[PDB]
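Enquirer: Quick one: this structure, given as structure tokens, is what I'll be asking you about.
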Amino acid sequence: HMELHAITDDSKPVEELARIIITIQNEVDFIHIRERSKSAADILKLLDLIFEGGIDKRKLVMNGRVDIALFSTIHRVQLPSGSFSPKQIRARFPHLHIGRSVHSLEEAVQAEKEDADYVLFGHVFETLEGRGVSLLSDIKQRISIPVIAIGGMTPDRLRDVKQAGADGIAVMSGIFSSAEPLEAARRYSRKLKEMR
Amino acid sequence: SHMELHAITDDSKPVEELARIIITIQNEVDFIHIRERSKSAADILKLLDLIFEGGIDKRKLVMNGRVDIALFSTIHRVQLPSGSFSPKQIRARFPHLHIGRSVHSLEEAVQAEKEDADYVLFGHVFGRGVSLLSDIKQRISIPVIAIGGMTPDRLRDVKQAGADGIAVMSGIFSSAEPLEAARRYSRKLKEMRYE
Ligand SMILES: Cc1nc(C(=O)O)sc1CCOP(=O)(O)O
Ligand SMILES: Cc1nc(C(=O)O)sc1CCOP(=O)(O)O
């Protein structure tokens, strides 16, 4: 079984983004809130809209803003490269599930040592010096926490990623840039099932 | 009689340049608010490393917005934007922090005091702004730092009206010589205290 993570695209007004989030929630396993260029005031407004729209809070992951996760009762955070260590986070907030975004074998190895719960590895298909799919396989062999692949994920590339050993994939533009995000998300989950 | 001088960073400069400026001005101001709204956590933490290795006094530092960065950097002072966390929330989890709120009307100032802020920044002041500042200073009993168009020639009016301090962004960080800009503000404050 392979997880599907949806990643918001830091491009839409909160009302539109909120609608899309509510619509796709049963087609994906996790939704990462990654609105880098919005203020905390705007992100809290977004969260208020999806909470009152009935979103299942267990599926939400806050990228980067540990403070917003803490004051919104969101229990999963994704930490970018160069930001807080998982050790600092876990020392004071042991209830948090913690992901690390990593871009090399050695950074993946170090994340497991600092007690991350899982890693996001990419950018897999960006033209990492072409080493994306091979490294994915090397990382999976070397660590024992889950590995989620990100960067250029499309339905036609999922077999390669699956064969390399990924425990799931992460998708941004493939869903949130679609004219029909629900259908877009469905293409991914259908392909994932058909590979079974 | 002592009026505080708060310098506010301007979210416009590469971290290396901003670090240099912060170190040169540190003895001329009382507080420096890190307000790099467009930069990531990784970049802000790189800024803090540069100024810590440059020798800065950490007790002068205030984090705007990013309570997580303040906490994991042993900075004890945060400034909370309008529409963000309430001071009550912050104080329940991190009671050792000194907490400021940014407010833009008399009613928002009164509310900030009720929600247990330690002080407010009120702006933008720059006749209508100063009058409102004066009205707030009777309405609440926590300190009020005035912000918005603060220049040396406007400092006497602001002080006479009751401000406990002033906050300055472009008057310092948009200068050719940020240290000499800061000195103009501190010299004028000193004259006023002695006169
Ligand atoms: C959000 C993100 N993180 C990456 C990493 O390597 O950390 S690559 C990426 C963007 C993925 O976008 P899309 O599905 O449109 O390709
Ligand atoms: C950061 C900030 N807050 C304001 C408020 O009214 O809340 S005005 C402002 C910028 C003030 O810049 P300068 O000294 O260049 O006039």
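Count begins at 1; order follows the chain as displayed.
In case you wondered, yes, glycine gets a Cβ from its N, Cα and C as well.
Annotations per Swiss-Prot:
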- B:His104, B:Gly149, B:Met169, B:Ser170: substrate binding site (BINDING)
- B:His124 to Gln or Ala (Swiss-Prot position 122): Loss of enzymatic activity (MUTAGEN)
- B:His124: active site, proton acceptor (ACT_SITE)
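I would like each feature placed in context: is it buried or exposed, what are its neighbours, and how far apart are things?
Expert: Look at B:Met169 (substrate binding site): DSSP puts it in coil.
Its own atom aside, the Cβ of B:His124 (mutagenesis position) has 11 Cβ atoms within 10 angstroms in the protein chains shown.
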Enquirer: Restricting to the same chain and to sequence separations of six or more, state which residues have a Cβ under 8 Å from that of B:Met169 (substrate binding site).
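Expert: In sequence order, the residues whose Cβ lies under 8 Å from that of B:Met169 (substrate binding site) (at least 6 apart) are B:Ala7, B:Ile8, B:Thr9, B:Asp10, B:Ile147.
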Enquirer: Using C-alpha atoms only, work out the spacing between B:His124 (mutagenesis position) and B:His104 (substrate binding site) and round it to an integer in Å.
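Expert: B:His104 (substrate binding site) has its Cα 7 Å from the Cα of B:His124 (mutagenesis position).
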Enquirer: Write out the long-range same-chain contacts of B:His104 (substrate binding site), meaning residues 6 or more apart in sequence whose Cβ is under 8 Å from its Cβ.
Expert: B:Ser82, B:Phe122, B:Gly123
Enquirer: Would you mind working out the Cα-to-Cα span from B:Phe126 to B:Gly127? 9 residues missing in between, answer in Å, no decimals.
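Expert: Computed span over the unmodelled residues is 8 Å.
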Enquirer: Name the secondary structure element type, per DSSP in three states, that contains B:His124 (mutagenesis position).
Expert: coil
